[PDB]
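These notes are about the structure you will find just below.
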Amino acid sequence: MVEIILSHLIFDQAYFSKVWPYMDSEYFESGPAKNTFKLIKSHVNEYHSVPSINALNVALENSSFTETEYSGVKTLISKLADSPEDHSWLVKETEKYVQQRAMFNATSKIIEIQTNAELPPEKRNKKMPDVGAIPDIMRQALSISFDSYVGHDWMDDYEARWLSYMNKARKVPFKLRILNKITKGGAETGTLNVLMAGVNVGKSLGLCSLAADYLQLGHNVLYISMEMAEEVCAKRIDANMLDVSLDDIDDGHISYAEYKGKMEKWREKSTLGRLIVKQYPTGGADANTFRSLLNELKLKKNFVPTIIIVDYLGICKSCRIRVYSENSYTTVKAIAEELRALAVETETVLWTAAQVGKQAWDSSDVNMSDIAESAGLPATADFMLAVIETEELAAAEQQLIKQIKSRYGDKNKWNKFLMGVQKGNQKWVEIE
Amino acid sequence: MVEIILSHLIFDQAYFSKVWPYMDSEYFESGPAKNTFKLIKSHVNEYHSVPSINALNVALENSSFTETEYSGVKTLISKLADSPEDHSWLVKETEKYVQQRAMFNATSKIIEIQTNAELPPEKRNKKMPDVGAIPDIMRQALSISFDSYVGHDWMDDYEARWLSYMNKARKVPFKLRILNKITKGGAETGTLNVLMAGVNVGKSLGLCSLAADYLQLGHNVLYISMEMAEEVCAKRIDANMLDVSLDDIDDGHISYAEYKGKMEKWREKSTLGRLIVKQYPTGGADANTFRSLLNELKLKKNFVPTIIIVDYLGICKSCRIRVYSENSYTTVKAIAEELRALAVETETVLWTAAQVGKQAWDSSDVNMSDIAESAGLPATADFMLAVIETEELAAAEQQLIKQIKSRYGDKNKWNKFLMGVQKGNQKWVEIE
Amino acid sequence: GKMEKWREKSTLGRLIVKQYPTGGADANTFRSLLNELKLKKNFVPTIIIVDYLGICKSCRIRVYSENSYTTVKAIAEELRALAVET
Amino acid sequence: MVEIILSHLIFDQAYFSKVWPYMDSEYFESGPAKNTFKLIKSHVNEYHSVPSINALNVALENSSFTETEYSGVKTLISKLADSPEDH
DNA sequence: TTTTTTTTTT
Ligand SMILES: Nc1ncnc2c1ncn2[C@@H]1O[C@H](COP(=O)(O)OP(=O)(O)OP(O)(O)=S)[C@@H](O)[C@H]1O
Ligand SMILES: Nc1ncnc2c1ncn2[C@@H]1O[C@H](COP(=O)(O)OP(=O)(O)OP(O)(O)=S)[C@@H](O)[C@H]1O
Ligand SMILES: [Mg+2]
Ligand SMILES: [Mg+2]
């Protein structure tokens, strides 16, 4: 049914718009269909417009086809006449035909490779790849996109925009009321959020608390620890969930009976996600390793996270440059860009913590210029919180959170607010 | 690798238990391998235990097939030896072989289906799958892999994590009341512990004292001196262990009789550990050099250290920054990260020392900002003790210790505590 | 009601919003996007607005063959060349 | 004496202890010996242990090698055996 | 070899 495909490519515009990128010369035939599709594709890539019948004829005249190909293309172009068909049905049939033809090409290549490899080494040909590259061509036949989004037309796509507005398909709510009220319903899907604070003042504590809350809200959470082992972060999360004090696990003040009892009482709830903690060596993992980790989790453990928390994002590799090849600014900006690209690609909320230069350690006020590792991070950041803590504030068992950078709302409404962080329990609560 | 797989299935149990389920009768061959695996699977089904060579022989005897196949399988069970290869390599190569054989079977089925399709409809078998069934089997070719430990799940790994809780895994006691009290059972294997003090305050004294304390408690210590020679470090260890003042060691007050007697007395103590001292030129020690000499000499001296000490962290050499760099911050941070990574890879407590800034030499208190030569070190350090010295405390033979940073406990609970120092004895004592 | 009221106006143009991965887009990628908007739709922009220039990737430098003042300036020159060309 | 060197690398543990870290790929020849030591290097860098004969000629030795050099490599692997003498 | 950057220290 290639003739219908070509006729609707030429005479229809919505049809051409819907499925251009999945049209390839290897999908029709070795005869007139491929030739006329080559004509169409040449005109398209040359003039950036759907050719008309006159344009196709003109391209035919100044071509290098023999008599047989000329006659076939001329007849096929003559047959091209517009007909009324269902748009969705046409799209579905195009998907079916493209899938079937890709599978046919794949299996033909498989036959060729297997048959030639069966031959003795002298009889076989080196022009054709060995059996080793069977799976890739086997998996490329199943990796056809079939969906292409060119842009968000402001006037033509206001229905979907309003559906996203009312449905809040982007916001991911917190468990703290103050965070929701300052972020207008939580953090969005493809975003990078930052906790800015000094050394040993509650960065990883805050990230573990956020991970615990997300896990409580039925979310698949992937905690990527860079400074402490898997058991340490899992112990912090255990202290947060089971309400066991962190000192108690060390001192053995909790019996295995009660620990297992509350573990069971947590595991029975259906409002509980899956948490996978994956520590990497300090400065030894990159965004490509993160993507491979996601792929392996999905394939083996059937795990696709919705929240990915990376504690101390700074100690990574940019995956584009050699490690320590550049200065701190360049490599950190590249790592942050890769992290936000991963967040937008997987539509996963990405939380992290930022180091602060010595000029703001033990200081009651923290600004965005006080960030240490780079200035390419705050530009790439969608939300930053200062987690300041002075001696007096630490005495009162609280931290001063400052909204130094907010893209979800105005950062001058509730700029200062106190948070009741419980240092022992690795969890913070709202003062209200 | 049919022979290896069959052998380690018959003999090994860890290999058998790790991957029994990912084994199909059609993975092996059309000849003797399939028959032997059929016999193994039949024996496992009849009796839920791994068979033995005699069991395979008798099962072959009571089996019935062609005499040529009988001889082939009998010869096949004549070569299955123990051959204890590595288990990780075993499972990895078995996974590779299984994936290759699954790919071969899928390819063969695809060829058969395509050949059946390219036939007149009269001469076709309806039992054969249609062309449309080809894609899904391709997924069955790609969706084959052994389950592997990807991350640390917080729920379905809680029992092992509790095992790591009740067992004080990754803990090394200190033989000192305040140290074990503040670290909640010693430092953890694969961490960074640092002493920050001014110039000539007792950093090397402290490291030697810790090395001796570990040596008493049956610990192997890899001392790496960057400033002092091996003889000097051995002398400091002697002064700490034998309670001989540094004056008496080089003034001749120590006699060979007493020295020999005390040495043999410590030799008879089976609780005594093993200590070595490797010296490197100032700024000429590398992480790769750490592993090399230990690797070959580990075979040569059967010595593996629980505690690795690197004197004067600030004057080491990086294994990633190839050329010398004037930037203190980047180089020192990279060196600290390299040290922490080496410690975690070897799973051994790493101790070091650090230099305070020029402004902290005359100060009675030391802050974390007053560190020198970098700010990446306080970020990479799991534990930091400031050895504060002042004239009044020096007169009282006491040095203040202030836990600047602690990931083992709360650094505000016992932040400041006096520790008695015997500089002549080069020893640490706890004030009661 | 407001959307349809704006659509009723004959003085209203067209707005196309396209998001690119941070670092993934390029001046040649921008040109390909313009060609795609001319092909798929009848859209030929008169105003092009980019949130930030330096995020993009140079079409001539491979990845980071040189420093910041060889890629950022190259992208700026490529974007001005795009403006002149279109 | 590359054959003796590789034989004692594979079979003698004490020899591997004092001689392997000072060994390199380009220290034997450009023929089969280089390929054999490359296989050994890959195995040791992948598992931190000396490969067995089976781990060498079965798991490896099935890489992208031409027949002329693959035959030589398998011949070299065949002629490997321990030699009793002092370390 | 020009640049841009974060940084420690006189
Ligand atoms: N194991 C622990 N037991 C008890 N309290 C702890 C423990 N670890 C940390 N704390 C407390 O939590 C505070 C912050 O700890 P962290 O979670 O490491 O915050 P941090 O800022 O990420 O630390 P770094 O190493 O600078 S990133 C410390 O100052 C202690 O008061
Ligand atoms: N051989 C020695 N004899 C007597 N006292 C010594 C000796 N070595 C060090 N000390 C004393 O021990 C204290 C500092 O010793 P060390 O630990 O060697 O110095 P440090 O902490 O390593 O600082 P550095 O490395 O010299 S900048 C001072 O009070 C010295 O007087
Ligand atoms: Mg922390
Ligand atoms: Mg000293």
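Just so it is clear, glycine is given a Cβ too, placed from its N, Cα and C backbone atoms.
A:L192 (mutagenesis position) falls within a strand when secondary structure is assigned with DSSP. Listed in Swiss-Prot is the mutagenesis experiment A:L192 to Q, annotated as follows: Partially suppresses phage growth inhibition by extra copies of bacterial AbpA-AbpB.
Annotation source Swiss-Prot lists ATP binding site at A:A197, A:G198, A:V199, A:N200, A:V201, A:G202, A:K203, A:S204, citing sequence analysis. Annotation note: A:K203 (ATP binding site) sits in a helical segment as assigned by DSSP.
Cβ neighbour count for A:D213 (mutagenesis position) (all protein chains, 10 Å cutoff from its Cβ): 21. For the mutagenesis result A:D213 to Y, the note given in Swiss-Prot is Partially suppresses phage growth inhibition by extra copies of bacterial AbpA-AbpB.
Neighbour counts of Cβ atoms within 10 Å were taken for the recorded positions A:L192, A:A197, A:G202; the minimum is at A:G202. Around the Cβ of A:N200 (ATP binding site), a 10 Å sphere holds 20 further Cβ atoms from the protein chains shown. In this view, A:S204 (ATP binding site) is surrounded by 25 other Cβ atoms within 10 Å of its Cβ, with every protein chain counted. Ligand 3 lies within reach of A:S204 from the recorded positions A:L192, A:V201, A:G202, A:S204, A:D213, judged by a C-beta closer than 6 angstroms to any of its atoms. Sequence-distant neighbours of A:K203 (ATP binding site) (same chain, 6+ apart, CB under 8 A from its CB) are A:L195, A:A197, A:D311, A:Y312, A:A353, A:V387. If you take the C-beta of A:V199 (ATP binding site) and look for same-chain residues 6 or more apart in sequence within under 8 angstroms, you find A:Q355, A:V356, A:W361.
Listed recorded positions: A:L192, A:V199, A:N200. Those with a CB under 8 Å from a CB in chain B, in sequence order: A:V199, A:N200. Around A:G198 (ATP binding site), the same-chain residues six or more apart in sequence whose CB sits under 8 Å from its CB are A:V356, A:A360, A:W361, A:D362, A:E389, listed in sequence order. Cα of A:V201 (ATP binding site) to Cα of A:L192 (mutagenesis position): a distance of 21 Å.
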